[PDB]
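A quick write-up on the structure given underneath.
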2 protein chains.
Amino acid sequence: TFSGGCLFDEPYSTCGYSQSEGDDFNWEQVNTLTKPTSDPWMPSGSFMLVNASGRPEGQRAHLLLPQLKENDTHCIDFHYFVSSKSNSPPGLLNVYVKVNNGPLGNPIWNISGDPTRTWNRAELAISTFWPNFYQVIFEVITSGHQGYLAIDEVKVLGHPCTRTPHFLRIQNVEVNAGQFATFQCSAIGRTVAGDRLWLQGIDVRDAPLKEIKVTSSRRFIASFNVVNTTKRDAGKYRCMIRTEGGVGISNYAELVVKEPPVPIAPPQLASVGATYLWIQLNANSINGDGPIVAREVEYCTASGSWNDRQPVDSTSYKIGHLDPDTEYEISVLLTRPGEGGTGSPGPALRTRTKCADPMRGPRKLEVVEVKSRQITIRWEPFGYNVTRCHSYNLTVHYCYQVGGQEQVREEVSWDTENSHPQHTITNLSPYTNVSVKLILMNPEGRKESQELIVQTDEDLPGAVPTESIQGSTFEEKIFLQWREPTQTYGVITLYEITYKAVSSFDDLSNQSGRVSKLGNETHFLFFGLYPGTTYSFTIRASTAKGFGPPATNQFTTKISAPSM
Amino acid sequence: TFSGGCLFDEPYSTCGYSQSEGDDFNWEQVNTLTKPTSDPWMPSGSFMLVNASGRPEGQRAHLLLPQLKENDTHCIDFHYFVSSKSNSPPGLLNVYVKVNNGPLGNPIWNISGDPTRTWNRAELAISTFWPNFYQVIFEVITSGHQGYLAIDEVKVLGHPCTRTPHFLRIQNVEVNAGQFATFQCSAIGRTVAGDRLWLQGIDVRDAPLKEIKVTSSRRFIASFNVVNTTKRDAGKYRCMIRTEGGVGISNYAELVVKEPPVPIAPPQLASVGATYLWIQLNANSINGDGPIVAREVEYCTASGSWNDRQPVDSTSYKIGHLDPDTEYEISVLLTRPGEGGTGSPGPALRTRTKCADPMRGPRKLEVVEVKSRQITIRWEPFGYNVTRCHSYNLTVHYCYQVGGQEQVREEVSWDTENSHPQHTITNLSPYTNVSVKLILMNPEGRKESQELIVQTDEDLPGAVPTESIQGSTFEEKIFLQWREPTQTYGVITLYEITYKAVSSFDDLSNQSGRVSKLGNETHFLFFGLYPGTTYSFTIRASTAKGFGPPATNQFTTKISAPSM
Ligand SMILES: *[C@@H]1O[C@H](CO)[C@@H](O)[C@H](O)[C@H]1NC(C)=O
Ligand SMILES: *[C@@H]1O[C@H](CO)[C@@H](O)[C@H](O)[C@H]1NC(C)=O
Ligand SMILES: *[C@@H]1O[C@H](CO)[C@@H](O)[C@H](O)[C@H]1NC(C)=O
Ligand SMILES: *[C@@H]1O[C@H](CO)[C@@H](O)[C@H](O)[C@H]1NC(C)=O
Ligand SMILES: *[C@@H]1O[C@H](CO)[C@@H](O)[C@H](O)[C@H]1NC(C)=O
Ligand SMILES: *[C@@H]1O[C@H](CO)[C@@H](O)[C@H](O)[C@H]1NC(C)=O
Ligand SMILES: *[C@@H]1O[C@H](CO)[C@@H](O)[C@H](O)[C@H]1NC(C)=O
Ligand SMILES: *[C@@H]1O[C@H](CO)[C@@H](O)[C@H](O)[C@H]1NC(C)=O
Ligand SMILES: *[C@@H]1O[C@H](CO)[C@@H](O)[C@H](O)[C@H]1NC(C)=O
Ligand SMILES: *[C@@H]1O[C@H](CO)[C@@H](O)[C@H](O)[C@H]1NC(C)=O
Ligand SMILES: *[C@@H]1O[C@H](CO)[C@@H](O)[C@H](O)[C@H]1NC(C)=O
Ligand SMILES: *[C@@H]1O[C@H](CO)[C@@H](O)[C@H](O)[C@H]1NC(C)=O
Ligand SMILES: *[C@@H]1O[C@H](CO)[C@@H](O)[C@H](O)[C@H]1NC(C)=O
Ligand SMILES: *[C@@H]1O[C@H](CO)[C@@H](O)[C@H](O)[C@H]1NC(C)=O
Ligand code: NA
Ligand code: NA
Ligand code: NA
Ligand code: NA
C-alpha cells in the first residue's frame, strides 16, 4: 500500500502530483507512443517534460510528489533524461525535500545537468517518518539554452534502497557557545570511496565530514562538527550522503547553542574580618543562560601572591583564612552543563581585610650596656607576622624614682627595617632601677613585651656639705664629724680625709697625713695632735667608681697652762 | 576579646568551665602554692586535677570549656601533666570537639598517657566558626592504676596556631554508590614527615590519607578517599592532622551517597512494524534516586548479532531501521549526575517485529530444457533479504490450452536451501505455449517473478483416421484422399504413403512404391496403375520429430471392355 510513485501513463494528478503555480512555468506531461514525434532529442514513452527551448536563464518550474507519512523504511527512485540540441545544459535539475510543510530547504540532489540522450536511475533514502511527513519536489532551473529535461518513473517502495545507505534517526544536540558541536550519524548500508558526505542545514552554513567509522559492510558512523559555535549557528540540520546511484538524508535535528553564564553584578560585601570576608554571591541575575549546576568563588591578593578557586554552596559565603592588612579581589564563576559550561568570571568586588591586633610583644629584650645616666637595649625583629598590620609603631616604656617622685617616660623607635635593633635611653639618674618594656601598637590593639629591670650604673658622688663639717677640739686631739653628700648617686664606700697643720702659737709643723674610713660612719677622731695648732681638713666621699669632690674646713686645738 | 582560656587561679567557673555531671566522677581544682603538699607526684601551681588513685578501670570524668563561636582564625592551647607512682598510665586523656551541641564525636587528641613528671604544650586548630559553634571537652578514662593527671593553662588565642596547620572550610560531597568519594582538604601551614593525617567521622568508618600535595611552606592539599561507597557510608566527616605539638581539624562536611537510577518496570510496547518498534519508556517510576539528566534506550537482537545504545528524548520513542522477522530485547538506561551516574539497565521488553512483504519475485528465470510433455526451469536463489520473513513458500504458476479449454496449475518447490535451484513441470501437452511464473508468498504479501513463455516440444502425431481414407478409382488411376490426424501434437510436415498391388482379374503385379507430400494437402492422385487391380495404401503422417503411426486401406481400379 506504499504508493506515491508515477509511471505517467495515467495523468500525474492520479499519482498525487501537482504544480507549484507560484513559480515561473509548468512541467508538461507527454506520451510519445500515442502521439509520436519527429524531434530527435526526445525519447520514447510516457514522462513529464520540461521544454527549456526558447526559455531565458533563471526561469524555474516545480513538480511536487504528494506528502508521504510512512512508518517502515522505504526508498524512492526515479529516472531522468537530459538533451540538447547544442550540447549545453538546458537547465539544472534539483530535488528538494520539504518536511512538515516547512521551508523548501536546500536541495538534496541535483545534476548540472549536461545532455546524455540516455536515462538514469537515482534513488533517495529519506529518513523522515510518521508522525512527521515530507514532500519531494523536482525543480528545473533553465540555463537560457535550448534543450529538454525529463522525469519518467517515480517509484516509492516499501523496502530499503539498494545503492544508498540509510541514516538512523539523529537526535537534537545542545552545545555551549565557543565550543564545537558534533553530529553523529548512524547509518545502515555500505559506503564507498567515491561517496560525498556532509551535514545540511536550512538557513545556516553546512558543515563537512569530520570522520567516518565503518563497523561493517552493513553499518557505519559519520561524524560532523560545527566549529566555534555562536547563536547564529543554532538551527535545523540533517546528515547527507551521496553515492554514485543515490542520496540518503537523515531527519532534521536541532542545534541549540546556549551561552555560558556570567554574573551581571559583583558580589556584595556582607562583613569584613582580619582573617576573613563574608560576601554575598549575587550571581542570580546573570548574563548568559541555562541551569546553573555549579557556582565557584575565586579570589586573589592584589599583588598576585595567592589565588584560590573554591566551590560555594549557598548565597551567603565566607572566605576564611585570609591575611589581615591585605587587598583582595573576588569574582564569582557560574557553570551550566556541558563542555564549555563554566564561562567567564563576573565583575570583581575589591575589598581589603582589617588588621589583627598583634600576636605578641617583641622578644629577646636584652641589655647591651648600662651607664650612669643612660642605657642601651635590644630585641629580636618581627615583621608582618607579628604586627598583622602594615601600619604600626614600636614604643619603649620606662619607669623609675629620683628619689621622691616617680618619672614615667615613653619613646618611639624608628627601627622598622633593622637586623639586631637597638634603642639607647638617655637622661636617667644613676643607681636607680629603670623598669623597661616594649609596647607594640597597631590600630586594633597592643601587646607589651616582657618587663625588664636594669639598675643604672653608679657614679661619683657630690661633696660632703660644708655646713655639716663640724669639729670638737682638745689639746692634742680633734673630733671631726660630717654628713653624707646631699646627693650620692650610689653607695658611699669610703671617706678619704686629709689634714695639715697650718699654723700655731709658735714649727716645723710636719704633722700631716691622710686617713680613710668606711662610708657607714661620718666621723673621725684625730689621734695625737699638737696643742694651740690649727688644722685644715679636706674630706672626699667615694663610690664604687671612685672619689667625688672635696669639702674642707679647719679647726684649732685647745691650749692650756703648761705643767709643771 | 578572645577568651575561653583558664589559668585556674580563679575558680574554673569564672572561665566558663563546667562538669558533665552525668558521668562517673568530677575533676578537682587545686592550688599548691596556697595549700602546699608532701605528695611527690604532684607539681606546683594552679591546675585542674584528676586523682585516678583508688579508682577502678573504665571510670571517666569530663571537663568542658565554654562554647566558642568565633569569626577570625584562632588557636587553643593547653598544658598537661601525668604521674605515677607505679609507672603505669593512671588513665587516658581524651579531647573531644562537640559541634553545634550535636554528638560528642570521636576524640580529636589523646595521650595514652604514660607518666613523665613534666608539663607538655598542646594546641588545637579547630576550623568551626560563627554561625556554628563548638565545645572542647577534656576526658580522662581511668586505667585502674594509681596516679595523677592534670591540666593547667588553657589559652584561646585570636591568631593562628604556630605548630599546627589550619584547614580551610571543606564543603559537602555528593557521590554515586559503588564509586569512591574524595575529600580535598586545603590547609594553611607547614606539614612535616612525622605528621599523622586522616578523615574522621561520627558513627562511620574513618578513612586514611590518600595523598598530600605541598604547594609551599605556607600551604598544602591532603586528599582522602571513601571507597566503594554505600548509603551506610553517608554521614558527617572532617579532616585531621596531628603534628608533634598539636592537632588541626576541619569543619564537618556531609557525604551524600546517592543510588544510581534503575527503572522499576520495562518499556511498554506501543506498536509493531516490519522495520521498526514504537515503545513507551516508562522509566518514570524508578528504583534509585536523583535527577535524571539523561535517558538512553538499549536494544539487542536475540542472537546477539547487533546491539545499539541510543539516547532518547521523549517518553514515546521509535526504534527504526530494524530487521523484519527478528526477536528483539529492549531495556532502558537512566542517568543521574556524577561519575557512576548511569547505573543498571531496567527490565527488558522482549518483542519481535512483523514480516515485510517480499522485496520482489525471484530472477534469472531461465529454461534449462524443454520436452514433449515436460520442461525444467531455474532461477537465482534469494534468502532472508528477499523473503523478509523466515516463513514463506515459493510457487510455480503455469497456464495453457489443449486445445479447447484452459488449464491453470500451481506447484510448491522445496528448494529453500539450494545453489542453482530447479523445478521440472510435468504432464503437459506438446506444441503448446506454457506461460510460467514464480510467485513468492509470505504472510504479509507476495511478489511474482517475470512472466516466461515456453513452447512445449513437438512429438509424433496420431494416425490419419481410417474413416477419412476415401479413394476414387479409375481404369489406370486412383485418387486417394484423407483427413489430418485427429490430434497432431505439432505441425504436420509430410505424409509418407506407400501402395502395393495386391491382386487382379488375373501377374506379376510388381507395381509398388512409396510417395511423399507436403502436410498442407491431404490427397494423392495415383499416377499410372493397372486396371482391374486392387491396391493397398498405407499412410503415415509426420512432424518435425518424425513419423507417427499408420492408417491403411485398399481400393480397386475399374475395368472396361478392351479396345480394339
Ligand atoms: C519547445 O518550445 C518550442 C517553441 O520555442 C517548440 O518549437 C518546441 O517544439 C517545444 N518542444 C516541445 C514541447 O517538444
Ligand atoms: C504509521 O504508524 C502510525 C502509528 O501507529 C499509524 O497511526 C499510521 O496510521 C501508520 N501508517 C500510516 C498511515 O502512515
Ligand atoms: C549540486 O548542487 C550543489 C549546490 O546545491 C552544487 O554545489 C554541486 O556542484 C551540484 N552537484 C552536481 C550537479 O553534481
Ligand atoms: C612569618 O613570620 C615569621 C616569624 O615567625 C618570619 O620568620 C617570616 O619571615 C614570616 N613570613 C613567612 C612565613 O615566610
Ligand atoms: C602608633 O601608630 C599606630 C598606627 O599604626 C596607632 O594606632 C597608635 O595609636 C600610635 N601610638 C600612639 C598612641 O601614639
Ligand atoms: C633596686 O632594685 C633592687 C633589687 O630589687 C633593690 O634591692 C633596691 O632597693 C632598688 N633600689 C635601688 C636604689 O637600688
Ligand atoms: C659599718 O659597717 C661595717 C661593715 O662593713 C662594720 O665594720 C662597722 O662596724 C660598721 N660601723 C657602723 C658605724 O655601723
Ligand atoms: C587520691 O585519693 C586517695 C584516696 O584513695 C588519697 O589518699 C590521695 O591523697 C588522693 N590524691 C589527691 C587528691 O591528691
Ligand atoms: C562574628 O561575626 C558575626 C557575623 O557578622 C557577628 O554576628 C558576630 O557577633 C561576630 N562575633 C562573635 C560574637 O562571634
Ligand atoms: C589516640 O586515640 C586513638 C583512638 O581514638 C588511638 O588509636 C591512638 O593510639 C591514640 N594515640 C596516642 C595516645 O598517641
Ligand atoms: C542480503 O541480501 C543479499 C542479496 O542482495 C545476499 O547476497 C546476502 O547474503 C544477504 N545478507 C547480507 C547483507 O550479507
Ligand atoms: C505459503 O506459506 C506462507 C507462509 O509463510 C503462507 O502465507 C501462504 O499463504 C502459503 N501459500 C498458500 C496460499 O498456500
Ligand atoms: C504459441 O506462441 C506463438 C508465439 O506467440 C504463437 O504464434 C502460436 O500461435 C502459439 N500457439 C501454438 C499452438 O503454437
Ligand atoms: C502448401 O504449401 C506449400 C508451401 O510450403 C506450397 O508449395 C503448396 O503449393 C501449398 N499447397 C496447398 C495445398 O495449399
Ligand atoms: Na513511463
Ligand atoms: Na509551476
Ligand atoms: Na596555672
Ligand atoms: Na563529671
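In chain A, numbers come from Swiss-Prot; the residues present are 22-527, 531-588, in order.
Determination method: X-ray crystallography, 3.1 Å.
The backbone N, Cα and C atoms fix where each Cβ goes, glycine too.
Annotation comment: Swiss-Prot describes A:22-184 as domain 'MAM'.
The annotation domain 'Ig-like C2-type' is assigned in Swiss-Prot to A:186-277.
Swiss-Prot documents A:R239 to E as a published mutagenesis change and attaches the note Abolishes dimerization. Just so you know, the Cβ of A:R239 (mutagenesis position) picks up 13 other Cβ atoms within 10 Å once every protein chain is counted.
A:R240 to E appears in Swiss-Prot as a mutagenesis experiment; the accompanying note says: Abolishes dimerization. Proximity of A:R240 (mutagenesis position) to non-local residues of its own chain (separation of 6 or more, Cβ distance below 8 Å) is seen for A:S207, A:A208, A:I209, A:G210, given in sequence order. In this structure, A:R240 (mutagenesis position) is part of a beta strand by DSSP.
Summarising the annotation, Swiss-Prot assigns domain 'Fibronectin type-III 1' to A:284-379.
A:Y297 (mutagenesis position) has a Cβ environment of 20 other Cβ atoms inside 10 Å. Under DSSP, A:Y297 (mutagenesis position) is assigned to coil, being neither helix nor strand in the three-state scheme. Where Swiss-Prot documents A:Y297 to A as a mutagenesis experiment, the accompanying text is: Abolishes dimerization.
Among the features that Swiss-Prot reports, domain 'Fibronectin type-III 2' is placed at A:382-480, with the record citing sequence analysis.
Taken residue by residue, the domain 'Ig-like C2-type' (A:186-277) breaks down under DSSP into 0 helix, 53 strand, 39 coil.
Where the chain is interrupted between A:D527 and A:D531, 3 residues are left out of the deposited model, and the two C-alpha atoms stand 6 angstrom apart.
If you take the Cα of A:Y297 (mutagenesis position) and the Cα of A:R239 (mutagenesis position), they are about 65 angstrom apart, rounded to a whole number.
Under DSSP, the residues of the domain 'Fibronectin type-III 2' (A:382-480) split into helix, strand and coil as follows: 4 helix, 51 strand, 44 coil.
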